[PDB]
Protein chains: 2
Amino acid sequence: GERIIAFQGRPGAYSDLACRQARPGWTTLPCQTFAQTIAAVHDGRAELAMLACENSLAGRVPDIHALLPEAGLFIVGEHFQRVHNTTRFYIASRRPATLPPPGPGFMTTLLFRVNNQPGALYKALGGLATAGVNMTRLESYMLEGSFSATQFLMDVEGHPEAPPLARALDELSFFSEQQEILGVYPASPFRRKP
Amino acid sequence: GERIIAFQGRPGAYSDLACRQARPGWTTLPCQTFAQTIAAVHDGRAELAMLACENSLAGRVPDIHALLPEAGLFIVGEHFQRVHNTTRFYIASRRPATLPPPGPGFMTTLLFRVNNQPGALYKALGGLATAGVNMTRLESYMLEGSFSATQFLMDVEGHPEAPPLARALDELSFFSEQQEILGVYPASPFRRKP
Ligand SMILES: N[C@@H](Cc1ccccc1)C(=O)O
Ligand SMILES: N[C@@H](Cc1ccccc1)C(=O)O
């Protein structure tokens, strides 16, 4: 799949344009569904997938919390497209052997679980607060067939192998289970545009 | 609109099935879009709308954070449907004159904003933890054209006029902006033994 990026939709669509902006040069592979987009990467028909993840006003985005780790994928980038509604996307590859070399400008997406008791999330976030680490996304998910715990996806500033994030995530681990890095990637300059 | 419930999708869809489960004997009103679904309730073509909100495995749901309050709607119920995957839905009406009467067995859905600074969410959740209040959903959203604050949706056990939630919500108002009760409704028996 070298230099192919899959997206959900048709040629010329906004998602196609997003691919062409985010990954110049690359050949885009239109797919009808989210599952097909992830399959193309899993199966080697494409190197990357472009997945819508947030909208500022309106939209339906795929829920990736289960499917993306099941497919063995990993987030290597983000993209913002302002159409105003702003659509944010994740860019995902097959899982790399190593994380990017640490330095400035990174963000991290992770998954973790906490139990369904008051203050459970709060205890897991305490290290981040004390370390002065800024989060930028947090979303809860039901567990199938259970209400005794909740899964979370979190986007957070920094790189997991560097301060200040590393020590803060050590504390999150103390008060959660099933901690998994779903991506490490450069934060878009869109976030700092005047 | 009396005894009519609108949903997004084609007839026969899982949302249609959810309507038949949740409101037996009601007439269902298929709508192509999310905007059309909420408009039907706003405009009086339907008394309720069935809106998908979460999936345990996978799915696409409408993002309600902006359009639902704009349409003057209020969440009066929840529903769960098992299809390997569980889909949860909100059931929304035109905003009532008064909240439901305080009593046992309620949950509350709210919106609020916090600043994009470390520990801002953590400070807002401290009161709920101190009060022994259990949350069951939390989801962040982007504000259009600003990265200085983040919008949240929260589902929490209790009724806003009854302890322990009442005092906790009062505290939350000193740690957030634009705090809004979006719904107060019975917790489904699906969370216990249905
Ligand atoms: N950035 C703020 C608010 C926030 C929390 C979590 C997700 C998104 C925003 C914080 O880290 O507390
Ligand atoms: N119920 C736990 C975990 C949780 C937090 C937020 C949303 C969903 C679950 C708490 O209140 O801390």
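Chain B is numbered as in Swiss-Prot, which gives 3-85, 171-281 for the residues shown.
How was it done? The header gives X-ray crystallography, 1.7 Å.
Cβ atoms here come from the backbone N, Cα and C positions, even for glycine.
Sequence annotations record features per position, and here Swiss-Prot assigns L-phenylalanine binding site to B:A207, B:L208, B:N221, B:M222. DSSP assigns B:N221 (L-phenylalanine binding site) to coil, not to a helix or a strand. Cβ contacts within 10 Å of B:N221 (L-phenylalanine binding site), excluding its own Cβ and spanning all protein chains shown: 18.
Taken from Swiss-Prot, the feature domain 'ACT' covers B:196-273, and the record attributes it to sequence analysis.
Listed in sequence order, B:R5, B:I7, B:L50, B:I178 are the same-chain residues six or more apart from B:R25 (mutagenesis position) with CB atoms under 8 A from its CB. According to Swiss-Prot, the mutagenesis experiment B:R25 to S carries this note: Affects dimerization. Loss of N-acyl-homoserine lactone acylase activity.
DSSP assigns B:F261 (mutagenesis position) to coil in the three-state reduction, outside any helix or strand. Sequence-distant contacts (6 or more apart, same chain, Cβ under 8 Å) of B:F261 (mutagenesis position) do not exist in this structure. Recorded in Swiss-Prot as a mutagenesis result, B:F261 to S carries the remark: Loss of N-acyl-homoserine lactone acylase activity.
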* Euclidean Cα distance (Å) for gap endpoints B:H171 and B:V85, 85 residues missing -> 6
* Kindly point out which of the recorded positions B:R25, B:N221, B:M222, B:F261 have a C-beta less than 6 Å from some atom of ligand 1. => none
* Asked: Among B:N221, B:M222, B:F261, the recorded positions in the record, which have a C-beta under 6 A from ligand 2?
  -> B:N221, B:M222
* Structure fact -> Helix, strand and coil residue totals from DSSP for the domain 'ACT' (B:196-273) stand at 19 helix, 38 strand, 21 coil
* When you look at B:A207, B:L208, B:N221, B:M222, which the record names as binding L-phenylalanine, what is the longest CA to CA distance in angstrom? -> 19
* Structure fact -> Expected list for recorded positions B:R25, B:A207, B:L208, B:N221, B:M222, B:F261 against chain A, Cβ threshold under 8 Å, sequence order, is B:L208, B:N221, B:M222
* **Cβ neighbours of B:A207 (L-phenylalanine binding site) where a neighbour is any other Cβ within 10 Å** => 19
